Amino acid sequence: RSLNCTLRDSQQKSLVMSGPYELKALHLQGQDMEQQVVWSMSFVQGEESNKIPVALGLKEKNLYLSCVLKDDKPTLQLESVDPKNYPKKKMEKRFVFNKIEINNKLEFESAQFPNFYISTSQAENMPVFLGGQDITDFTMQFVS
């Protein structure tokens, strides 16, 4: 099961590629919006509640957000996967985020690293990371 969408932070910053395996966030409006990443948010197995477990993959690309230790700290990366095996329901835990609806916003908690969240900086054109000054609330926009 999946939804096609874009995500913006609570400062209306869009998400764009930073190199092949990272994302950055910045203020896009008009024609430059086409720069933004389009996601396939898949609804995967995992504990749920009225926290929904999801995976965040680039739509039609075999690249998924995932949470790993890098320099011994929880780190957000885009990770290549075998296109014959994805998407799937039972995604590996590094790829799972608990989607939380709070105050008409969304937060994405790492399933591998409890209470670490997809975050953006206030400053322009900085990496999206795993983590209050920083931003952890998003809105979703559906796309066809």
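The numbering of chain A matches Swiss-Prot: 120-169, 171-251, 256-268, in order.
So this one's X-ray crystallography, 1.5 Å, going by the header.
Every residue, even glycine, has its Cβ placed from backbone N, Cα and C.
As given in Swiss-Prot:
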type	residues	note
MUTAGEN	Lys171 to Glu	Suppression of integrin binding; when associated with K-244. Markedly reduced activity; when associated with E-190; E-204 and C-233
MUTAGEN	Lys179 to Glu	Suppression of integrin binding; when associated with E-181 and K-244. Markedly reduced activity; when associated with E-181; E-190; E-204 and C-233
MUTAGEN	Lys181 to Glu	Suppression of integrin binding; when associated with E-179 and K-244. Markedly reduced activity; when associated with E-179; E-190; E-204 and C-233
MUTAGEN	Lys190 to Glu	Suppression of integrin binding; when associated with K-244. Markedly reduced activity; when associated with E-171; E-204 and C-233. Markedly reduced activity; when associated with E-179; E-181; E-204 and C-233
MUTAGEN	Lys204 to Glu	Suppression of integrin binding; when associated with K-244. Markedly reduced activity; when associated with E-171; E-190 and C-233. Markedly reduced activity; when associated with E-179; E-181; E-190 and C-233
MUTAGEN	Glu221 to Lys	Enhanced integrin binding
MUTAGEN	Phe233 to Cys	No effect on binding to IL1R or on IL1B activity. Markedly reduced activity; when associated with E-171; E-190 and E-204. Markedly reduced activity; when associated with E-179; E-181; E-190 and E-204
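Taking the C-alpha positions, the distance from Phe233 (mutagenesis position) to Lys190 (mutagenesis position) comes to 13 Å. Looking at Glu221 (mutagenesis position) and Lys171 (mutagenesis position), their Cα atoms lie 8 Å from each other.
The Cα of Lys179 (mutagenesis position) lies closest to that of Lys204, out of the mutagenesis positions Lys171, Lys190, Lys204. One thing to note is that 4 residues go unmodelled from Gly251 to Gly256, and the Cα atoms at each side are 10 Å apart.
Checked against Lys190 (mutagenesis position), the mutagenesis positions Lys171, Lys181, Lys204 differ in C-alpha distance, with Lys181 being the nearest.
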